[PDB]
Amino acid sequence: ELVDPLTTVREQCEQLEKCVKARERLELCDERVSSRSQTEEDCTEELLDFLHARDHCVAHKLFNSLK
Amino acid sequence: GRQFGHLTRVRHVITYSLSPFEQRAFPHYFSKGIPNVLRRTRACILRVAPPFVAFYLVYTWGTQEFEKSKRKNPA
Amino acid sequence: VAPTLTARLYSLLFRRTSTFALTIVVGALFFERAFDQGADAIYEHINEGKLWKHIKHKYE
Amino acid sequence: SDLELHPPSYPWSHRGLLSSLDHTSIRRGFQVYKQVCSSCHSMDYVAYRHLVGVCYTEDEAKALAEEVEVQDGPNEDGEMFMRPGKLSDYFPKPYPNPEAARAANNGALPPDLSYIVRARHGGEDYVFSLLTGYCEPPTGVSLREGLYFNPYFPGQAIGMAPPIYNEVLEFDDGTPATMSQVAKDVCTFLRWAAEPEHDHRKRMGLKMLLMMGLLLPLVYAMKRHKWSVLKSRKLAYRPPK
Amino acid sequence: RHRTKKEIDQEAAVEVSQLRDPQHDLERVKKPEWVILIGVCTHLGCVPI
Amino acid sequence: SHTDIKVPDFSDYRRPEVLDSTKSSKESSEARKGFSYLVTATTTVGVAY
Amino acid sequence: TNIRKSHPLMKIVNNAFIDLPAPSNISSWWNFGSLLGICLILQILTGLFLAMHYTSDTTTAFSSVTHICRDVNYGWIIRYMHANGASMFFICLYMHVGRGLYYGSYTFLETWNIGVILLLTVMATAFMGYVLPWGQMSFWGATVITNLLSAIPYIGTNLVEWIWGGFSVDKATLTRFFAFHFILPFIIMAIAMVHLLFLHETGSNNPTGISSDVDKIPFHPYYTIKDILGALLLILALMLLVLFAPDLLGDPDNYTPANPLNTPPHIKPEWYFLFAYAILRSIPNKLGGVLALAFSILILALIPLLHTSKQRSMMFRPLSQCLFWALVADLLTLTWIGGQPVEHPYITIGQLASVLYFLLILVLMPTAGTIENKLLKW
Amino acid sequence: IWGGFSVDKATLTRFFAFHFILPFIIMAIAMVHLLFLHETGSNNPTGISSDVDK
Amino acid sequence: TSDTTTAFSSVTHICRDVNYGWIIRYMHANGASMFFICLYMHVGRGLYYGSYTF
Ligand code: HEM
Ligand code: HEM
Ligand code: HEM
Ligand code: HEM
């Protein structure tokens, strides 16, 4: 039962507009690749964009509280 | 070679000069200073700037085309 | 007091390249120190990330 | 694989120009090195004495070195014994031959942490993000449950397990050790291992700017004063007739 | 290198007379499932990935 | 006829202590030299440090 | 009479930097000669101290360097002043060659050619310099480049193995480079003295390109102090790098000890060669690329025969001013390209900048000159 | 000049470096030897001036 | 190589493995002696002949 500032901050950050759209495009592709078989368009890219938008905002807010 | 006294021939030209301990080192430094620099900039922008923005445009484009060429949609 | 300052400074210390040099060397001594104080004092004030750590971990 | 993502810019307390390192944060980071990485990561260029002026005290430093057995020189029999560990000792640890890293893991060399921050691209930022941004595979690619997944890593797929939440701990005056708060520290320590001079130079740098901020105008005025004569010279042409 | 059935067929289908250094794949290997080469690039000596 | 040669007015460039034709430049020579020499003295001190 | 004038030693000094008649004219672009001199002794001075500690064997190559920055007192500023001094040296070098081209200073055949030799020399010097710490980039940058000579017909092989001291970039290859990187800056300095000897025959050129014999001033106190001030600036630049951004111009990859089987994906030479690297790979030929890369620097020696204007300086010629900066910009493109992977846009744009560089020098500038003459009724 | 408390590792690399740079300075100083020598020309076995038979 | 570990070794490496590294090594060593012989001869001539008046 620990305090994980990363997870606390990730939640509110992972929410925001930019991230929704990328997570949206992610799930879109997720299911696209899930509902196909013998496909190789492998859904890696959409994850990264989501991380960028998320992690950029993760940096601005994080350390501010970190002890 | 070289040396003063043997450089070249000159006649009829007077030169008035002043001891540095008598004048100021920065007369109207900003007063006349800035106007001049603008003037010099103006005098040269059209010759210096254009190739640089041309590079700049080719730089940002070339960069975008690189990044956007490494993703795929259909096919 | 103001003109006579630069003046006296020239009179008593600047003509003779001797004194002129005697002063810059002597002036370099005091300066080197006073600069290192203020400079370090400045480096400290913008920080305080080490040294006051000592008051804690030891003192024995 | 052949696509990548670049680290964000975390507001380190030494990212600033005239900004010293947090020494309290270098300790925690050291500790992070001693238990976790030290069994997989070499740090050949740092020694116990190096820590003295930095974090710990003289005595503190000794005891830390004395908690391992080294291998001092040969004696009379052409031998090789083992020793408590001095101060002159470095941190040469894990495996003898390089391939012993390999055999232990599977190929895979856990590169020495003496120079990491300076040797990746994105300093502590890349390491911190690789340590912290550990995540789960999207789709269409399976690893080999050996080659764990990482987005902040070239090929997004590669080798190291996330030992960053597995929590150890020992902060004398105490601090909670989350994944993140333990990462800043190993990174804040990894900077200093790659650049122990960090703080000293920035002090000189401050002096360098202060000095130059005095010398520069001064030399200018000296040069202005001598050129005076040419700047104000007036010409007149007086030909005959 | 252990080549799969797919790679073997691909090198056999290569239009040989268009090559910079004309050589059929089967005169560069003894066993079609194995290719052995020096990791030295013929241009300036770097190692091919 | 070389008598038509007057030195151009320099008021535009002169230090303030030397603006008056009415008055000696002797009075301010020290101060003027004082000023410029202090500049070099300080410089050397800087370079020295 | 006066000792400064007649003592067999001082004469030199006096006629070189005290009484030497100089144009009242020369501007900041003329400071680079003295800064190049300062860069030289600086590289020699710090470079020496670095050699009192660096050891030249693969076993301790990297190690000694680390030993320097951590254990050796202030070995770090020394190490960084050295590294950054090399970059400062190249900045001034390129600025110097810039001033020469813009202002027509190259009409001094000998002075300029000695300068081309100074260029190749400081270049050859620095290529070897960076192989020393035996970093990934060192070994690899050392491998990529050396091999280039392997394109020379019938002999490239034998030659490359000969300067290698084996069949690869081995132990022989490191000590060798240490030795040459030590002796080259001394020869540089002597050749720079001949640069000055020849330069002193004519005196300096100036911004207008018009002869200035009619308005010469003594080098001291004017250009001793204008030279002092500009050195302080070079110290600012230099110190800003070592004391704040020491690795900014350096690859992080060279901080990882060499490994002959590794081979980074990244693989580029130091910034000061990127433009030439670009030009080289823009050609899909072993011999072509290398030949073209050579022609890329050795063309500085073609410049004088391509002079076409009736005026020496470019100050009064706008078609040429435009072409000049296009040349600068085109090199900046070349730098940029060379720092990028050989893929997508970059290939063809890199091949364009290449042809352009050559068109701009070998044809566009000479032609603009003829037109500008025609426009003046000359 | 030892780089320690004895003739150590510091002491060997040091000497290598100086033994490399000294002969270059020797050579420049030898040029000044010749510069100065050339002011007078060579002396000769008799010690008598030879301008009369150069 | 200039490190105690290989100092002696490299020198031996030179004379045995390095092609003709031995003549080179010996010409070097003996050249130093030849240099001193000439040096002493030179200072000799100077003193005997009064060349030092320069
Ligand atoms: C806080 C302690 C540790 C830190 C800071 C650390 C940090 C790192 C870093 C920065 C790299 C190189 C990343 C890159 O190549 O870009 C790395 C590579 C690696 N380390 Fe760790 N690590 C630590 C503990 C471990 C542990 C416990 C293991 C054992 C699972 C481990 C095994 C590896 C391996 C195998 C690699 C190679 C990855 C690959 O190339 O596939 N390290 N580590
Ligand atoms: C080892 C690097 C070099 C050093 C130390 C060096 C030194 C100098 C110095 C001290 C001057 C005095 C005047 C001035 O700077 O304008 C000068 C001028 C000149 N240098 Fe260099 N130089 C070097 C490289 C070059 C290069 C690379 C070139 C061109 C290939 C070059 C060609 C010239 C020319 C033509 C001038 C005459 C400048 C004029 O009067 O406008 N030198 N150099
Ligand atoms: C004869 C005086 C010189 C000596 C004794 C010298 C010796 C050295 C040594 C021992 C190293 C390896 C240690 C280290 O990297 O810090 C080195 C690195 C280097 N020096 Fe020199 N060198 C001298 C002149 C030069 C010159 C003329 C240049 C060209 C500007 C130069 C540019 C370099 C470069 C590029 C490196 C490698 C990059 C680095 O610093 O990591 N040095 N030098
Ligand atoms: C680096 C070693 C030296 C070199 C390369 C060198 C080079 C020369 C050369 C080329 C000459 C031409 C005429 C002649 O040899 O008689 C000369 C003459 C002379 N040298 Fe040296 N020399 C060296 C050491 C000395 C020493 C050690 C001295 C005495 C302290 C010395 C004092 C003289 C004098 C006085 C002459 C004039 C000889 C005469 O005309 O009779 N030099 N030297």
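Numbering of chain G is taken from Swiss-Prot, so the residues present carry the numbers 2-379, in order.
A Cβ is built for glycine as well, from the same backbone N, Cα and C atoms used for every other residue.
Here Swiss-Prot flags G:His83, G:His182 as heme b b562 binding site. Of all Cβ atoms in the shown protein chains, 20 besides its own fall within 10 Å of the Cβ of G:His83 (heme b b562 binding site). Reduced to three states, the DSSP call for G:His83 (heme b b562 binding site) is helix.
Under its natural variant entries, Swiss-Prot includes G:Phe90 to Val with the note: In strain: 65, 66 and D. Long-range C-beta contacts of G:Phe90 (variant position), restricted to its own chain and to partners at least six residues apart, with a cutoff below 8 Å, comprise G:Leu37, G:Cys40, G:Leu41, G:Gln44, G:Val123, G:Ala127.
What Swiss-Prot lists as heme b b566 binding site is G:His97, G:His196, and the listing cites experimental evidence. Here the Cβ of G:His196 (heme b b566 binding site) has 22 other Cβ atoms within 10 Å, regardless of which shown protein chain they belong to.
Residues within less than 8 Å, Cβ to Cβ, of G:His201 (ubiquinone binding site) and separated from it by at least 6 positions along the same chain comprise G:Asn16, G:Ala17, G:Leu21. Sequence annotations record features per position, and here Swiss-Prot assigns ubiquinone binding site to G:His201 based on experimental evidence.
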Quick check for the class: what is the C-alpha distance, in angstrom and rounded, between G:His182 (heme b b562 binding site) and G:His196 (heme b b566 binding site)?
21
Tell me the coarse DSSP state (helix, strand, coil) of G:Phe90 (variant position).
helix
Within the set G:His83, G:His97, G:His196, which binding-site residues show a CB-to-ligand 2 distance under 6 A?
G:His97, G:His196
Rounded inter-Cα distance in Å - G:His97 (heme b b566 binding site), G:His83 (heme b b562 binding site):
21
Across all the protein chains here, work out how many other Cβ atoms are within 10 Å of the Cβ of G:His97 (heme b b566 binding site).
21
Given G:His83 (heme b b562 binding site) and G:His196 (heme b b566 binding site), what distance in Å do their CA atoms have, once rounded to a whole number?
24
Just the binding-site residues from G:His83, G:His97, G:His201 whose C-beta lies under 6 Å from any atom of ligand 1, please, or none if there are none.
none
Proximal to chain B - recorded positions among G:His83, G:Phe90, G:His97, G:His182, G:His196, G:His201, CB under 8 Å:
G:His201
